[PDB]
Structure formats: C-alpha cells, structure tokens
Amino acid sequence: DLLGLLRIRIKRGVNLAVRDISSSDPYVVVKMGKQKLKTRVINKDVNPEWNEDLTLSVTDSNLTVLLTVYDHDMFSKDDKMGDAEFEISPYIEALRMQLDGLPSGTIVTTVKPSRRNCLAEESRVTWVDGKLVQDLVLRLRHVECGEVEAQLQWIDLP
Ligand SMILES: [Ca+2]
Ligand SMILES: [Ca+2]
C-alpha cells in the first residue's frame, strides 16, 4: 500500500525547556500511524542541533505527524518538553504536482500559522535543486518555551 517514504530531517531545537537543574538532555520522538521513531539524545543543550533524519513509511495523504520532545534522565523518568503536530497532505499534494523544470528557489505552496496548527511562521514548500522540500518551524505546545526546526524530503521506493 506504500506510497513512498517521508524523510523528516530534525534540524534543531531552539530555547527548549529546562528539565534538569540548568539544562536538558532532549531527544525527539515522532509518531505517525503505528510508526514511532526517535532522534538521539543530545547532552546538556537547550538548543540541540540534531541534524538527524527520521524515515516514515507513508500509506496515506490524510495523515498527521506528532512530535514530542523529552528530556532524557538516565536513571529516572524522562520529563516532557512539549509537543507539536503537522499535516503532510499539503506536501504530498505538491509532490503529485506537475513540478518538474521549475526554477530552483520556486515557492510552490505555503502553509500559514493558524490557531489550529503548530507553525511559528508560514511554511514554504519549495522546489530547490531538483527536489520538492518543506521547511517547518514548529512552536512546541504544552511547555513554557521551545521551538523545533524540521524539513520534509521525499524518498521514492521502487
Ligand atoms: Ca530531568
Ligand atoms: Ca536529563
């Protein structure tokens, strides 16, 4: 049933919540359907630069991705550091586009911050270097501070 694979590049966290004394040990957990993926832990850093790829199998245009940040405590429970979700459908519908041969830098669809989504700023779906890309800044919900910067890429699966 597979449509393809979505690469979620988790770039970094910005000003993440402090869940130890003075810092945190954040890792990101991403869920979609029954799939559950996580980045590595970055030690003692509220602006962790993960630059890390998570790969999800996609069977559905109508699916939502959930992202949760936790602070790893080796010898105890891990505290919540906020969560956000986002839609992939706009990305997916832009893939089915007749896109090929547009100038690099070309902005194709734009998703706007709403009371209902987690975007800290409008999300540009861009056609660069022969690939369709979506960049996101997600404002974490349920926490006193924190943002996560991610980028979507698509992998065809023959
Ligand atoms: Ca802790
Ligand atoms: Ca910790």
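Chain A is numbered as in Swiss-Prot, which gives 15-172 for the residues shown.
The way this entry was determined, per its header, is X-ray crystallography, 2.2 Å.
Here the Cβ of each residue, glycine as well, is placed from N, Cα and C on the backbone.
As annotated by Swiss-Prot, Ca(2+) 1 binding site applies to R33, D34, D85, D87, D93. Mapped onto three states, the DSSP output places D85 (mutagenesis position) in strand. Residue density at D85 (mutagenesis position): 21 other Cβ atoms are found within 10 A of its Cβ, drawing on all protein chains shown.
In sequence order, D39, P40, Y41, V55, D92 are the residues of the chain that are 6 or more apart from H86 (Ca(2+) 2 binding site) and have a CB within less than 8 Å of its CB. For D34, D39, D85, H86, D87, the entry in Swiss-Prot reads Ca(2+) 2 binding site, with the evidence type experimental evidence.
Long-range C-beta contacts of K50 (mutagenesis position), restricted to its own chain and to partners at least six residues apart, with a cutoff below 8 Å, comprise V43, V44. When secondary structure is read from DSSP and collapsed to three states, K50 (mutagenesis position) falls in the strand class. Swiss-Prot documents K50 to A as a published mutagenesis change and attaches the note Small reduction in the ability to bind liposomes in the absence of free Ca(2+); when associated with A-52.
For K52 (mutagenesis position), the same-chain residues 6+ apart in sequence whose C-beta sits under 8 angstroms from its C-beta are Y41, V42, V43, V44, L68. The annotation that Swiss-Prot gives for the mutagenesis experiment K52 to A reads: Small reduction in the ability to bind liposomes in the absence of free Ca(2+); when associated with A-50.
According to Swiss-Prot, the mutagenesis experiment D85 to A carries the following note: Impaired Ca(2+)-dependent phospholipids binding and reduced abscisic acid (ABA) sensitivity, as well as altered membrane localization and PYR1 binding; when associated with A-87.
Summarising the environment of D87 (mutagenesis position), the number of other Cβ atoms within 10 Å of its Cβ, over all protein chains shown, is 13. Among the mutagenesis entries in Swiss-Prot is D87 to A, noted as: Impaired Ca(2+)-dependent phospholipids binding and reduced abscisic acid (ABA) sensitivity, as well as altered membrane localization and PYR1 binding; when associated with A-85.
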Most Cβ neighbours within 10 Å, among the binding-site residues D34, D39, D93, goes to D39
Taking the recorded positions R33, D34, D39, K50, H86, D93, which residues show a Cβ-atom distance to ligand 1 below 6 Å? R33, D34, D93
Of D34, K52, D87, the recorded positions with C-beta less than 6 Å from an atom of ligand 2, in sequence order, are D34, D87
